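Encoded as structure tokens, the structure appears first; notes follow it.
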Amino acid sequence: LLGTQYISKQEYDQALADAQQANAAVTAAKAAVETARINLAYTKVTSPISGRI
Amino acid sequence: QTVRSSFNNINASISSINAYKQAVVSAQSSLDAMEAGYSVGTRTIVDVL
């Protein structure tokens, strides 16, 4: 939409803005998801080492 | 008068085209603005119409 200059470079700036931060929110999410899942990984206790129990 | 009548007309007449001729250009990309915006579907086709 910017090829033929049909928007505001300002505008496109704004669009990329969230599109930038959006994924970051995603990053905030996947980081989040792993967190609990990690805890669910904590649940189902893993032997932190190997050997005779 | 008539001498000055149209001689103005044509000139102002000239100004006419220059406006709309631009104005056409105005709508021109304006159309184009639509089609792309519709081409990408950011906008409807009705607008293009």
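Here chain B follows Swiss-Prot for its numbers: 347-395, in order, are the residues you see.
Per the header: electron microscopy, 5.9 Å.
The backbone N, Cα and C atoms fix where each Cβ goes, and this holds for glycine too.
Taken straight from Swiss-Prot:
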{"type": "MUTAGEN", "residues": "B:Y384 to F", "note": "Partial channel opening. Increases sensitivity to vancomycin, by allowing its passive diffusion across the outer membrane; when associated with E-389"}
{"type": "MUTAGEN", "residues": "B:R389 to E", "note": "Partial channel opening. Increases sensitivity to vancomycin, by allowing its passive diffusion across the outer membrane; when associated with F-382"}
{"type": "MUTAGEN", "residues": "B:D393 to A", "note": "Decreases inhibition by hexaamminecobalt(3+)"}
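Reported as a whole number, the C-alpha separation between B:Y384 (mutagenesis position) and B:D393 (mutagenesis position) equals 8 Å.
Long-range neighbours of B:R389 (mutagenesis position) (same chain, six or more residues apart, CB within less than 8 Å of its CB): B:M380, B:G383.
B:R389 (mutagenesis position) falls outside any helix or strand according to DSSP and counts as coil. Applying an 8 A CB threshold to same-chain residues 6+ apart, the list for B:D393 (mutagenesis position) reads B:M380, B:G383, B:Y384.
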